[PDB]
Amino acid sequence: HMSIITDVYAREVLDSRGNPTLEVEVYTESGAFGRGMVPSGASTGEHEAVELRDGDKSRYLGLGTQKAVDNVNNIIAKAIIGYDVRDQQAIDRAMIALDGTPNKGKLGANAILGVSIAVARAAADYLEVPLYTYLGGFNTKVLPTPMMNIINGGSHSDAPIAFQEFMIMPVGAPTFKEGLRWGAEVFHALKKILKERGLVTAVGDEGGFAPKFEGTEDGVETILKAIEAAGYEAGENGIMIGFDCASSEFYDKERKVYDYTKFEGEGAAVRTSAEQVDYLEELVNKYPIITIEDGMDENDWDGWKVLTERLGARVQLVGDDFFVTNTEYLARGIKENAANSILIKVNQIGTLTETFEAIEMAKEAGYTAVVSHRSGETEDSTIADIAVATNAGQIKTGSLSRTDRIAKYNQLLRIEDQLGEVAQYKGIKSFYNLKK
């Protein structure tokens, strides 16, 4: 009776932006314990599982999570207490059924995920094994190649830049520990460069800069300078570059065009899907770009197909809002040859079970799974363990400042350290979707 869940308790806490979220605590009869904190996205995909907010404009601007917390304590708890802490799938399924809606809108995806994660961590604690081992079994070894959101554009930046994120990726590093150092050193060299230019070195939600660049090319060219300044190569043997275009954010839903004037000021390109592909292609041709996320709009299936046809053999194409970590959508992307990669955000779908189903479905189509943070993060580092548990090979968990990002990198350092000689780092070979 030691392994039986005796307590499931949620409380309201704050994410890395100072907005409410929640965490759940799970205890077994034996006293094994797990805590699950939930992240939150800024701009959420139209098709994401529902994150339940209170909507009370007198508390936290209506962003309270006390309703979700109540749901955990008064509904989910009664249903889950009594399960063996190790019956992850059964528990995730029970919560899905208990909610009864496809988008988890009754109990809230954040309520459900908090329990889902807390239960798993409690089970790992109960078995006295690392979380990546509990989740993945014995054959966990691959530290993920990180893509690091070093420069920001899009809505929040005031530079004339449409793309939300510009990342660097230490594909040439021998270990994760060294890749991490590479990234940090380039980050710090970038800061120095920005100061010398008289640009702002304060950071955005994910710990990167949003400097007033001349535009997209200036940003990318500035990153390459930082890379060289730090003493690294720009290419497959060193550090490569990637985008999160977040094109749904400037996709004119009515004109169904990609309106750059939105972020790059009037007189900027307005592109059709075709012209959108051409643009991305020009950039891939110009620079050492290894990956592009949401180059097309979450619902521009035709555009995705074309893009994947044109670039999918040269460049990784990651569906984020396109797939919302949902096997229903990924299964279709696969059938219709759209994208060759999926960004995995656990709170887009809401259970570890469904998250792991998405990761497995991806692998089996030859797609990479890039485990991701959200813009609103916590001190939790579960996605580091998910990345290694599944030997995913890649992770997107932020720039090299802010503990909401660094906590994941630190956890990956611990995991690499505990794995010792078994630890692997695939670098450029992470991209089995490009036959590397």
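Indices start at 1 and increase along the chain as displayed.
Method reported for this entry: X-ray crystallography, 2.2 Å.
Placed from the backbone N, Cα and C atoms, the Cβ positions cover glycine too.
Around the Cβ of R374 ((2R)-2-phosphoglycerate binding site), the number of neighbouring Cβ atoms within 10 Å comes to 26. In the three-state DSSP reading, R374 ((2R)-2-phosphoglycerate binding site) counts as coil. The (2R)-2-phosphoglycerate binding site annotation in Swiss-Prot covers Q164, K345, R374, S375, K396 and is backed by sequence analysis.
The Cβ of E206 (active site, proton donor) has 26 neighbouring Cβ atoms from other residues within 10 Å, across all protein chains displayed. Under the heading active site, proton donor, Swiss-Prot lists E206.
In the three-state DSSP assignment, the secondary structure recorded for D244 (Mg(2+) binding site) is strand. Using a 10 Å radius centred on the Cβ of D244 (Mg(2+) binding site) and all shown protein chains, the other Cβ atoms total 25. The annotation Mg(2+) binding site is assigned in Swiss-Prot to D244, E293, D320.
Other C-beta atoms found within 10 angstroms of the C-beta of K345 ((2R)-2-phosphoglycerate binding site) number 27, with every protein chain shown included. Classification of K345 ((2R)-2-phosphoglycerate binding site) by DSSP places it in coil, neither helical nor stranded. Annotation comment: Swiss-Prot describes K345 as active site, proton acceptor.
A C-beta separation below 8 Å, combined with a sequence spacing of at least six in one chain, links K363 (mutagenesis position) to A369. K363 (mutagenesis position) falls within a helix when secondary structure is assigned with DSSP. One entry in Swiss-Prot concerns the mutagenesis experiment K363 to A (Swiss-Prot position 362). Its note says: 54% enzyme activity,octomeric structure is less stable, about 340% increased plasminogen binding, about 0.58-fold decreased tPA-dependent plasminogen activation.
Taking Cβ-Cβ distances under 8 Å and a sequence separation of 6 or more, the neighbours of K429 (mutagenesis position) in its chain are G393, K436. In Swiss-Prot, a mutagenesis experiment is listed as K429 to L (Swiss-Prot position 428), annotated with the note No effect on catalytic activity; significant decrease in the ability to bind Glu- and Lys-plasminogen.
As a published mutagenesis entry, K435 to L (Swiss-Prot position 434) appears in Swiss-Prot alongside the note: No effect on catalytic activity; significant decrease in the ability to bind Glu- and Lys-plasminogen. Neighbours of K435 (mutagenesis position), defined as other CB atoms within 10 A of its CB across all chains, total 7.
The DSSP secondary structure for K436 (mutagenesis position) is coil. Quoted from Swiss-Prot for the published mutagenesis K436 to L (Swiss-Prot position 435): No effect on catalytic activity; significant decrease in the ability to bind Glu- and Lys-plasminogen.
A sphere of 10 angstroms centred on the C-beta of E293 (Mg(2+) binding site) encloses 29 other C-beta atoms.
Contacts of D320 (Mg(2+) binding site) defined by a Cβ separation under 8 A and a same-chain sequence distance of 6+ are given as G45, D244, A246, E293, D294, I342, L343, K345, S372, in order along the sequence.
Working note on the binding-site residues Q164, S375: by count of other C-beta atoms within 10 Å of each C-beta, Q164 ranks first. Of all Cβ atoms in the shown protein chains, 14 besides its own fall within 10 Å of the Cβ of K436 (mutagenesis position). A gap of 29 Å separates the Cα atoms of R374 ((2R)-2-phosphoglycerate binding site) and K435 (mutagenesis position). In the three-state DSSP scheme, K396 ((2R)-2-phosphoglycerate binding site) falls into the strand class. For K435 (mutagenesis position), the nearest of the recorded positions by C-alpha distance turns out to be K396; the candidates were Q164, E206, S375, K396.
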